[PDB]
Amino acid sequence: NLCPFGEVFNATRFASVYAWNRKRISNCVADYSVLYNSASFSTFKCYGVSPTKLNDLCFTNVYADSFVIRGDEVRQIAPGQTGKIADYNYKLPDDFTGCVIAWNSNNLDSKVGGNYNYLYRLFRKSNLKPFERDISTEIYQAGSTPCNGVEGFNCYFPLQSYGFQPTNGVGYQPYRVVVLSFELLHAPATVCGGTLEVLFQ
Amino acid sequence: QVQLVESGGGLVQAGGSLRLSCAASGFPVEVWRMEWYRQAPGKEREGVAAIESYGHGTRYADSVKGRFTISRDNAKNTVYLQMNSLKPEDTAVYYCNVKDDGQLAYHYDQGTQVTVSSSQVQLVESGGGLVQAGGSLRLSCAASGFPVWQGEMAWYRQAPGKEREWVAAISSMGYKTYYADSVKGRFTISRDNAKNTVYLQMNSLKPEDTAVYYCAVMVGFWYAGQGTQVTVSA
Ligand SMILES: *[C@@H]1O[C@H](CO[C@@H]2O[C@@H](C)[C@@H](O)[C@@H](O)[C@@H]2O)[C@@H](O[C@@H]2O[C@H](CO)[C@@H](O[C@@H]3O[C@H](CO)[C@@H](O)[C@H](O[C@H]4O[C@H](CO)[C@@H](O)[C@H](O)[C@@H]4O)[C@@H]3O)[C@H](O)[C@H]2NC(C)=O)[C@H](O[C@@H]2O[C@@H](C)[C@@H](O)[C@@H](O)[C@@H]2O)[C@H]1NC(C)=O
């Protein structure tokens, strides 16, 4: 019944941002063996909450949303941003309360010749609402011609491959992103009743 | 590095056929939508046909429907335009294009002629140094993004190649402290809420205390700073 924070940050594979993953962390105790430091993350920003709320889940569920984007797109994982990622892929509310963690993953998510396994949505009829997830693959109609059969040059498959190559500049390297949001509970979790003594006897 | 090379053009009588080749180097042809355009005399460029990534489909301008076929050989990294039943209105320079959407980061996007007849969360340690055995030091940990009062704070140390070793901790919203047996009596952990800072007072230092010392807050996972070097000489 340890909180699987280690699984979130050390996961072998991450989701594409258009199909971003959500993991629920609940009714568990903090894992006193898991540690990250300044060198681990390139960003660790909280909005309207102190990250110490992650330590006690007695009245809290934590939701960890994770995915891979470009270094120069991490700035879009913030309240009130625009751009392809915030508009069409993963949108934080204007009143967002939670934390955003990101780190350079060039050493895991790039490879010689390019890694193309990660995708993002390039076209959409309207902007996502906060925390909306759109994994559809309907053909996108960019012109006046409808899209039927193979008709229509201006008809577009809406998902786009990143191409992460290891020698790209840092702004075009892949970054893993974890968004942490907090659910206030009304009844105490069963876990409620994992102590600093575990490290000191 | 990244190159698209068009070929296949020529001068043919109305009703004949051609096959254009777009040979690509520096990326796999199948990962992005690939496209054929043409610019006819006296007109602007026109999209002719496109083949989406993988098996997501093909597209054709109505003017070439039933006459042109676009295809892709992954092994040869080439996109083809098979043109049958050519008409004079197909006369044009034909061009290849990759829809990388800027993912070929350093590739800025010749043709073939066809003629038909809010706060950052961070901890920063300081106070380390080189001292004589028996001496003292005081490490400071300046915290940003959270109140030190609200967290369990701790110090650990790590000698290179060795295993990290917890040294001291202080309880969240409280005053209970904990110490490794190895440092009891010599080390004292304390918290200044006004300065959002935690300290490690180290007395009677031993050469065995040599290590990088880190401060850390418990936020589900431990989150620690950058470390400060403590070296004790006998
Ligand atoms: C689980 O993840 C942990 C955290 O990884 C970091 O954070 C994530 C978010 C991501 O950003 C990663 O890129 C980060 O590494 C892992 O712990 C970290 O492991 C790395 C090594 O893989 C450690 O690093 C070294 O740090 C040393 C300082 O103490 C440096 O000496 C060293 O530098 C090398 O390279 C430079 C040149 O650039 C040379 O000058 C140096 O001389 C040296 O050759 C590395 O930078 C990092 O310190 C670890 N961080 C923490 C907080 O522990 C963890 O990895 C496991 O645990 C560690 C202790 C090792 O035993 C690993 O081998 C082991 O796998 C991950 N766990 C698993 C199972 O993968």
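Note that the numbers count up from 1, one per residue, in the order the chain is shown.
If you check the header, you will see the structure was determined by X-ray crystallography, 2.1 Å.
Heads up, the Cβ atoms here are built off N, Cα and C, so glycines get one too.
Here is what Swiss-Prot records for this protein:
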- A:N10 to Q (Swiss-Prot position 343): Reduced viral infectivity (MUTAGEN)
- A:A142 to V (Swiss-Prot position 475): Increased resistance to neutralizing antibodies (MUTAGEN)
- A:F157 to L (Swiss-Prot position 490): Increased resistance to neutralizing antibodies and human covalescent sera neutralization (MUTAGEN)
- A:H186 to P (Swiss-Prot position 519): Increased resistance to human covalescent sera neutralization (MUTAGEN)
- A:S38 to F (Swiss-Prot position 371): In strain: Omicron/BA.2, Omicron/BA.2.12.1, Omicron/BA.2.75, Omicron/BA.4, Omicron/BA.5, Omicron/BQ.1.1, Omicron/XBB.1.5, Omicron/EG.5.1 (VARIANT)
- A:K84 to N (Swiss-Prot position 417): In strain: Beta/B.1.351, Omicron/BA.1, Omicron/BA.2, Omicron/BA.2.12.1, Omicron/BA.2.75, Omicron/BA.4, Omicron/BA.5, Omicron/BQ.1.1, Omicron/XBB.1.5, Omicron/EG.5.1; May enhance affinity to human ACE2 receptor (VARIANT)
- A:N107 to K (Swiss-Prot position 440): In strain: Omicron/BA.1, Omicron/BA.2, Omicron/BA.2.12.1, Omicron/BA.2.75, Omicron/BA.4, Omicron/BA.5, Omicron/BQ.1.1, Omicron/XBB.1.5, Omicron/EG.5.1 (VARIANT)
- A:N127 to K (Swiss-Prot position 460): In strain: Omicron/BA.2.75, Omicron/BQ.1.1, Omicron/XBB.1.5, Omicron/EG.5.1 (VARIANT)
- A:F153 to P (Swiss-Prot position 486): In strain: Omicron/XBB.1.5, Omicron/EG.5.1 (VARIANT)
Subset of A:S38, A:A142, A:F153, A:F157, A:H186 (recorded positions) with C-beta under 8 Å from chain B: A:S38, A:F153, A:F157
Close mutagenesis positions near A:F153 (variant position), where close means Cα within 10 Å, chosen from A:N10, A:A142, A:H186: A:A142
Recorded positions close to ligand 1 - of A:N10, A:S38, A:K84, A:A142, only those whose C-beta is under 6 Å away: A:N10
Neighbourhood of A:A142 (mutagenesis position), C-beta criterion under 8 angstroms, separation at least six: A:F123, A:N154, A:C155, A:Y156
Spatial neighbour of A:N107 (variant position) that is closest, considering only the recorded positions A:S38, A:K84, A:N127, A:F157, A:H186 and their CA atoms: A:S38
Through-space Cα separation in Å, A:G193-A:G194, 5-residue segment unmodelled: 11
Length of the line joining the Cα atoms of A:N10 (mutagenesis position) and A:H186 (mutagenesis position), in Å: 31
Cβ packing number for A:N127 (variant position), 10 Å threshold: 11
Fewest other Cβ within 10 angstroms of its own Cβ, chosen from the recorded positions A:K84, A:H186: A:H186
Position of peak Cβ density within 10 Å, selected from the recorded positions A:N10, A:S38: A:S38
Distance from A:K84 (variant position) back to A:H186 (mutagenesis position), taken between C-alpha atoms, in Å: 37
List of residues, in chain order, with Cβ under 8 A from that of A:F157 (mutagenesis position) and at least 6 apart: A:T137, A:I139, A:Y140
